[PDB]
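Trainee: Please find one structure pasted underneath; my questions will follow.
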Amino acid sequence: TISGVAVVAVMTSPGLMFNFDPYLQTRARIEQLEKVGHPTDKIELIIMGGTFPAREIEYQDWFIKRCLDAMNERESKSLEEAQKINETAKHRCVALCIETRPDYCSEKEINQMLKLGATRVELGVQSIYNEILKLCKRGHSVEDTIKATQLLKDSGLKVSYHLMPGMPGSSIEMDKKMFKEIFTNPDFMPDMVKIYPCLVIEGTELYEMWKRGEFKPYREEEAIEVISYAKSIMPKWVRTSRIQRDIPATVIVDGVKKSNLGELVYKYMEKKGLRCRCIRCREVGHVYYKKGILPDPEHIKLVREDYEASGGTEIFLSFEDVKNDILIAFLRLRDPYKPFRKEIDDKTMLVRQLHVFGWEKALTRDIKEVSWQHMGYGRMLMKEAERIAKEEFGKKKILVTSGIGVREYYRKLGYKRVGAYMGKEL
């Protein structure tokens, strides 16, 4: 399926073909997507490596600047100028995701990520059990994950967890309990999870453990059982990544090698009667592609679900066909717990995300182009968020975490730049 948002994933320096040049990587991906008719007016930029927040600030600012230069199609004098230019460019950076180790997620680093324009942070959690983390000689603790998650949430950012079932020392039941805990213990409650079973790749510590007879990775059966469980209990407010990996099968010494693990999980869940209600399974574009149906307007409602997370309250607002369970748009509103950013006080509510599922060329059906943007759903969710913030929680200002290329949208709704955010006085 072709999405309206182009994902541009780039690699930082210690990809290979361009010597890790940020501009060349970004440009090459955009041109490659244009070659196949994919829209590139909206770009999600993903910074891969996991060590980016530990690099020199000089390097971080330059790297992001040059990615934006490629989107803007012109040179700039500074990061700030490239960001300003990009607000009205032909290729707008609507989201910026930074991958990082949980222990590289201090207040100082979060300040830097906000300066860069980040909207999402993916934590290399892997496991929530310190026994497993220490056994595999990982460089972080679950305490690091818990603290990073709270600091990110209280700064308005989206939080994703990379999780690895089947690590040394774990078990099917241990993995299942981990997923239950991540969605029902307020220390965690991520917005998004990226799941793939632990693999044995030559040259890693996991390879050494495997060589010694300390590690037998999951085969397909076990991975399917764990991931199927995880999806069956995922809350409606959790977004999941397409189950896959960019690692070719010839480098996998041991572990799951087949390329359709996601499809195998789907068929397993069908066989067992396991339903999935998370964002990816219910979003309008995915439902049309998988099941050939569209939202029934007689049954579209504004729905609300609250949960406790990182000491505060998350409000998940959505427009949904509640007869067919099809998700059209959603907004993540947070009453923060212990913020540190200068622009967030105890009378502030945070809009951490607004997403209206938009254009999408489903090549395999007959209704070619389908979209729910420009129909009012985004504006209606914002109005409801403002009402809740003011009337129910007594807040006086609301701050939106906005992609660089989305600021203009919030300006139309009366918001103005407040530090790193778009803000409105209630």
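Following Swiss-Prot, chain A residues are numbered 74-87, 123-534, in order.
From the backbone N, Cα and C atoms, a Cβ is placed for every residue, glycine too.
Reproduced below are the annotations present in Swiss-Prot:
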BINDING   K150, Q461, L462, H463, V464, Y485, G486, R487, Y518  acetyl-CoA binding site
DOMAIN    387-534  domain 'N-acetyltransferase'
MUTAGEN   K150 to A  Strongly reduced tRNA acetyl-coA hydrolase activity
MUTAGEN   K266 to A  Strongly reduced tRNA acetyl-coA hydrolase activity
MUTAGEN   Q461 to A  Strongly reduced tRNA acetyl-coA hydrolase activity
MUTAGEN   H463 to A  Does not affect tRNA acetyl-coA hydrolase activity
MUTAGEN   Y517 to A  Abolished tRNA uridine(34) acetyltransferase activity
Trainee: Ranked by the number of other Cβ atoms within 10 Å of their own Cβ, which of the binding-site residues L462, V464 ranks first?
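Mentor: Comparing the binding-site residues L462, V464, the most crowded Cβ belongs to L462.
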Trainee: Would you work out the biggest C-alpha to C-alpha distance among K150, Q461, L462, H463, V464, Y485, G486, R487, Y518, the residues that bind acetyl-CoA according to the record, and give it in angstrom as a whole number?
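Mentor: Pairwise Cα check on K150, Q461, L462, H463, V464, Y485, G486, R487, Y518 gives a maximum of 19 Å.
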Trainee: When the domain 'N-acetyltransferase' (387-534) is classified with DSSP, how many of its residues are helical, how many are strand and how many are coil?
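Mentor: Secondary-structure composition of the domain 'N-acetyltransferase' (387-534): 40 helix, 55 strand, 53 coil.
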Trainee: Since the deposited structure skips 35 residues after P87 and picks up again at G123, how long is the Cα gap in Å?
Mentor: 11
Trainee: List the Cα distance (Å, whole number) between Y518 (acetyl-CoA binding site) and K150 (mutagenesis position).
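Mentor: Spelling it out, the Cα of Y518 (acetyl-CoA binding site) and the Cα of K150 (mutagenesis position) are 16 Å apart.
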Trainee: Going by C-alpha positions, which of the recorded positions (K150, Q461, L462, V464, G486) is nearest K266 (mutagenesis position)?
Mentor: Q461
Trainee: If you measure C-alpha to C-alpha, which of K150, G486, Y517 (recorded positions) come within 10 angstroms of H463 (mutagenesis position)?
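Mentor: Near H463 (mutagenesis position), where near means Cα within 10 Å, the recorded positions are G486.
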Trainee: Cα-Cα, whole number of Å: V464 (acetyl-CoA binding site) versus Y517 (mutagenesis position)?
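Mentor: Cα of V464 (acetyl-CoA binding site) to Cα of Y517 (mutagenesis position) measures 12 Å after rounding.
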